[PDB]
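Q: One structure coming up, written as structure tokens, with questions to follow.
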Amino acid sequence: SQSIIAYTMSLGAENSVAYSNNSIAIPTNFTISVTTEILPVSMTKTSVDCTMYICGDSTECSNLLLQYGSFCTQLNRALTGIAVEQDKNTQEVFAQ
Amino acid sequence: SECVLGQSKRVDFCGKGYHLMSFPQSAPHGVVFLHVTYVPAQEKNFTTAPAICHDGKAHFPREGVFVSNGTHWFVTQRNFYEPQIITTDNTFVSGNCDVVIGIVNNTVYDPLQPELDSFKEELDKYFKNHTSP
Amino acid sequence: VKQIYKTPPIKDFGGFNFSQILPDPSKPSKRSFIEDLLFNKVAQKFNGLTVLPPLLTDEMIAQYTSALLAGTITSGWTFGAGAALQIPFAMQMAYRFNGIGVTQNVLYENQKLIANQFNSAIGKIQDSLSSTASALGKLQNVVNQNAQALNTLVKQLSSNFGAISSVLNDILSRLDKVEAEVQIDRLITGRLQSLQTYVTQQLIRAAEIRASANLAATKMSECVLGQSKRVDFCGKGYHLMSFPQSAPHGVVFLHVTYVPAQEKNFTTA
Amino acid sequence: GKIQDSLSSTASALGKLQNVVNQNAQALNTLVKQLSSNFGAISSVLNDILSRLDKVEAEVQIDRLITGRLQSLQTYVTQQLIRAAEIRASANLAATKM
Amino acid sequence: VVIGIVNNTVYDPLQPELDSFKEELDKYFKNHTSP
Ligand SMILES: *[C@@H]1O[C@H](CO)[C@@H](O[C@@H]2O[C@H](CO)[C@@H](O[C@H]3O[C@H](CO)[C@@H](O)[C@H](O)[C@@H]3O)[C@H](O)[C@H]2NC(C)=O)[C@H](O)[C@H]1NC(C)=O
Ligand SMILES: *[C@@H]1O[C@H](CO)[C@@H](O[C@@H]2O[C@H](CO)[C@@H](O[C@H]3O[C@H](CO)[C@@H](O)[C@H](O)[C@@H]3O)[C@H](O)[C@H]2NC(C)=O)[C@H](O)[C@H]1NC(C)=O
Ligand SMILES: *[C@@H]1O[C@H](CO)[C@@H](O[C@@H]2O[C@H](CO)[C@@H](O[C@H]3O[C@H](CO)[C@@H](O)[C@H](O)[C@@H]3O)[C@H](O)[C@H]2NC(C)=O)[C@H](O)[C@H]1NC(C)=O
Ligand SMILES: *[C@@H]1O[C@H](CO[C@@H]2O[C@@H](C)[C@@H](O)[C@@H](O)[C@@H]2O)[C@@H](O[C@@H]2O[C@H](CO)[C@@H](O)[C@H](O)[C@H]2NC(C)=O)[C@H](O)[C@H]1NC(C)=O
Ligand SMILES: *[C@@H]1O[C@H](CO[C@@H]2O[C@@H](C)[C@@H](O)[C@@H](O)[C@@H]2O)[C@@H](O[C@@H]2O[C@H](CO)[C@@H](O)[C@H](O)[C@H]2NC(C)=O)[C@H](O)[C@H]1NC(C)=O
Ligand SMILES: *[C@@H]1O[C@H](CO)[C@@H](O[C@@H]2O[C@H](CO)[C@@H](O)[C@H](O)[C@H]2NC(C)=O)[C@H](O)[C@H]1NC(C)=O
Ligand SMILES: *[C@@H]1O[C@H](CO)[C@@H](O[C@@H]2O[C@H](CO)[C@@H](O)[C@H](O)[C@H]2NC(C)=O)[C@H](O)[C@H]1NC(C)=O
Ligand SMILES: *[C@@H]1O[C@H](CO)[C@@H](O)[C@H](O)[C@H]1NC(C)=O
Ligand SMILES: *[C@@H]1O[C@H](CO)[C@@H](O)[C@H](O)[C@H]1NC(C)=O
Ligand SMILES: *[C@@H]1O[C@H](CO)[C@@H](O)[C@H](O)[C@H]1NC(C)=O
Ligand SMILES: *[C@@H]1O[C@H](CO)[C@@H](O)[C@H](O)[C@H]1NC(C)=O
């Protein structure tokens, strides 16, 4: 019975409002409803030792990498900034 | 801040509709809000008049809009039907009939006049009562 | 909006003329007169790029624009909250003026003039959009940076990156399995690295639009669906209301703002 | 009146701006410092590579600098755009505040 | 206490209603002089 169907998407149920130069609508009853809203506040912290990752536990690899300048310390600084910003986000949102 | 620490007038920000209050609840790596919104449910058609003439002077609803159920004119809040008797302490005078478009005729009850009417009858009767002595 | 509204057959707006912004039945696409200027103003290639068509096409996007416009002009701001409740347009301004702290009596006492003033003002943007060329820079920019990136991205295919040619087939045509191994190895790095930069370039700009869309959505929910007391958030001046109007890869508002004219000094206590 | 004295008494009042200028300053020094890194070649001096090796293979070692020194430049600008967007988010926030 | 306050009368809309009845009451007692 069930099968794959493709169709022009419905933008919604059409509703022609009863507009007139003297026709007004006023609500007689209400519904105090509640809706949920979801927002990420922080991601998992992560610190990746550049040398332990790319030249993990290898003195020769670390020595060869040291020729590559300050790349690894740049990445470490960036990730420490990410972690401190995660704490900053949580602190700012929940420390009002 | 604008939903929890207070009420926000920003429509469609703290939930869908007129916002009332928001209850935060923690979550893993996130937050989840519970926006309490006021959503009108039952509506009805009505006859409206931009303004009201009383004695050539025009009248406008201080708070709410002029509404009529077909026979009698009333004023009610725009977001909830609570018709009120059109009274002077419910409206303010401005201009006259010749300017307002769509204005209609109906008398506006000054609350002071009927109150003093009882005093008028007491005043009139005492003058008749003062004839005997 | 969860209910696609349609414009009423009558145009009894008490002198207000919305002909430009309502969709024109003459055009097969149900778009309005204003975006005709805007739309005019603004398949896999062998290179490997593609273009994915938007899920919401121009017609349906324009249909959404009509719906958002219908509730504002007929139901006021109410249809943002719940069910749409019709209120004739005259008393709509009577409360928007009440929003700015101006008594509603002024509107009825000045209904025809402001209606003529509003329609004349609506006429101004019609010529202003047509007469000016750089007024639509933002949309034209976003298209341009996206366009020039691909052109730059494609042009990268002709850079040798240190290889003896930029035709990967030619490298296979003239070197054997092992010699061409070196050249292709160098060649792919540059192709990958250039693609790396392009994708990273794409994300940053995409994040900017995401903020813009979030800014647009907030403007959609605040400027249009209601009256925003946030000064100079919705047009320069005291806010009354606004109209969305679709455009290629963008949105355009029409803020209707109240601004005081000539003034008089006075002595106060 | 307390704002003037309190601002002039503590040194942590302007942490945000001092951090902003530091980050843009610190990144520039790293960009400059990377010029002195060999990046796996024989020497980090651009002229010295030319003055010690014949042109048959001197292009090979300097090629590593080209891949290298550019790579740091690519990272620096990438850091800049990440910071450029962040400031505009603050600037747009400041725009609304103003 | 107000700095910059000036002088003016504050009109009472209650007065004309009482002024109307005060003047109207005057002739009613005048008429009662006839008997
Ligand atoms: C529109 O609203 C009017 C005001 O609420 C309403 O008028 C009121 O109608 C009721 C009856 O429905 C009257 O109640 C009277 O009913 C009998 C009728 O003979 C009297 O003997 C009673 O003593 C009682 O007073 C109200 O007096 C009357 N009020 C006014 C101010 O007119 C209309 O009926 C409503 N019309 C519709 C169509 O909804
Ligand atoms: C609201 O009430 C007004 C007064 O109660 C009413 O105006 C009145 O209209 C009648 C009908 O024309 C006038 O009567 C005379 O009008 C002209 C002279 O202007 C004569 O040629 C006619 O034959 C007739 O005798 C009243 O003079 C006039 N009174 C006032 C104060 O304007 C409005 O028409 C009513 N409007 C609505 C919408 O109900
Ligand atoms: C607004 O009008 C008020 C009523 O006239 C006025 O108050 C009156 O001020 C005068 C003089 O300023 C006082 O007259 C007394 O002033 C001193 C003592 O204070 C004496 O040297 C005088 O001979 C005289 O006794 C009135 O007593 C005083 N009356 C009241 C009821 O306050 C205000 O000053 C006026 N306001 C302004 C801004 O001018
Ligand atoms: C309020 O009334 C409108 C229509 O006005 C009515 O017109 C006559 C039928 C008569 O009854 C008048 O006294 C009324 O004022 C309603 O709009 C209609 O809604 C129905 C949906 O059931 C729709 O099929 C019609 O096309 C609409 N007509 C028009 C002209 O728009 C409106 O629904 C009424 N309000 C409520 C809450 O029901
Ligand atoms: C309202 O008035 C001010 C100044 O008050 C005037 O001062 C005297 C000359 C006297 O005539 C008062 O009754 C006046 O009200 C105006 O400020 C002046 O503006 C003119 C520009 O036309 C300028 O050349 C002057 O330098 C201004 N005055 C000062 C002291 O700088 C103000 O413009 C008036 N408002 C309007 C709308 O005209
Ligand atoms: C407004 O709506 C509410 C619920 O939608 C109505 O409350 C119900 O009223 C009926 C009879 O009036 C009761 O039998 C139900 O038990 C009520 N519900 C609840 C949850 O208590 C309310 O009556 C409506 N008011 C008007 C004026 O229409
Ligand atoms: C709203 O304004 C438009 C623009 O002027 C009006 O359209 C014009 O109507 C006149 C009337 O004869 C024509 O001569 C013009 O050619 C129309 N303009 C165009 C571009 O075709 C429209 O009629 C107005 N509508 C209302 C209700 O006022
Ligand atoms: C509303 O419009 C109808 C026809 O379009 C007209 O007969 C009626 O008089 C109008 N009402 C007002 C108050 O202008
Ligand atoms: C009339 O006046 C007398 C005294 O003046 C008083 O005792 C009596 O109650 C009054 N009666 C009425 C009906 O006013
Ligand atoms: C306002 O300033 C003038 C000086 O130009 C001064 O004479 C006047 O007293 C001041 N107003 C008040 C209420 O003190
Ligand atoms: C006094 O009032 C009577 C009515 O009760 C009236 O007929 C008479 O003319 C009045 N007297 C005067 C002097 O106006």
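Residues displayed in chain B correspond, in order, to Swiss-Prot positions 1030-1162.
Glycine is treated like the rest: Cβ placed from N, Cα and C.
Pulled the feature table from Swiss-Prot, pasting it below:
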| type | residues | note |
| --- | --- | --- |
| VARIANT | B:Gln1071 to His | In strain: Kappa/B.1.617.1 |
| VARIANT | B:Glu1092 to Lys | In strain: Theta/P.3 |
| VARIANT | B:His1101 to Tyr | In strain: Theta/P.3 |
| VARIANT | B:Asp1118 to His | In strain: Alpha/B.1.1.7 |
Q: Count the Cβ atoms, other than its own, that fall within 10 Å of the Cβ of B:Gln1071 (variant position), considering every protein chain shown.
A: 11
Q: How many whole Å apart are the CA atoms of B:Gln1071 (variant position) and B:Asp1118 (variant position)?
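A: B:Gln1071 (variant position) to B:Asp1118 (variant position), Cα-Cα distance: 29 Å.
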Q: Cα-Cα separation of B:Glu1092 (variant position) and B:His1101 (variant position), in Å?
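A: Cα to Cα, B:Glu1092 (variant position) and B:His1101 (variant position) are separated by 18 Å.
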Q: Work out how many Å separate B:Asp1118 (variant position) and B:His1101 (variant position) at their Cα atoms, rounded off.
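A: Here the two Cα atoms are 18 Å apart.
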Q: Could you tell me which of the variant positions B:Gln1071, B:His1101, B:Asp1118 sit with their CB under 8 A from some CB of chain A, listed in sequence order (or 'none')?
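A: Only B:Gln1071 pass the 8 Å Cβ test.
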Q: When the Cβ positions of the variant positions B:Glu1092, B:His1101, B:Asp1118 are compared with the atoms of ligand 7, which fall under 6 Å?
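A: Those variant positions that pass the cut-off are none, since no Cβ is under 6 Å from ligand 7.
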Q: List the variant positions B:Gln1071, B:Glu1092, B:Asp1118 whose Cβ sits under 6 Å from any atom of ligand 1, in sequence order.
A: none
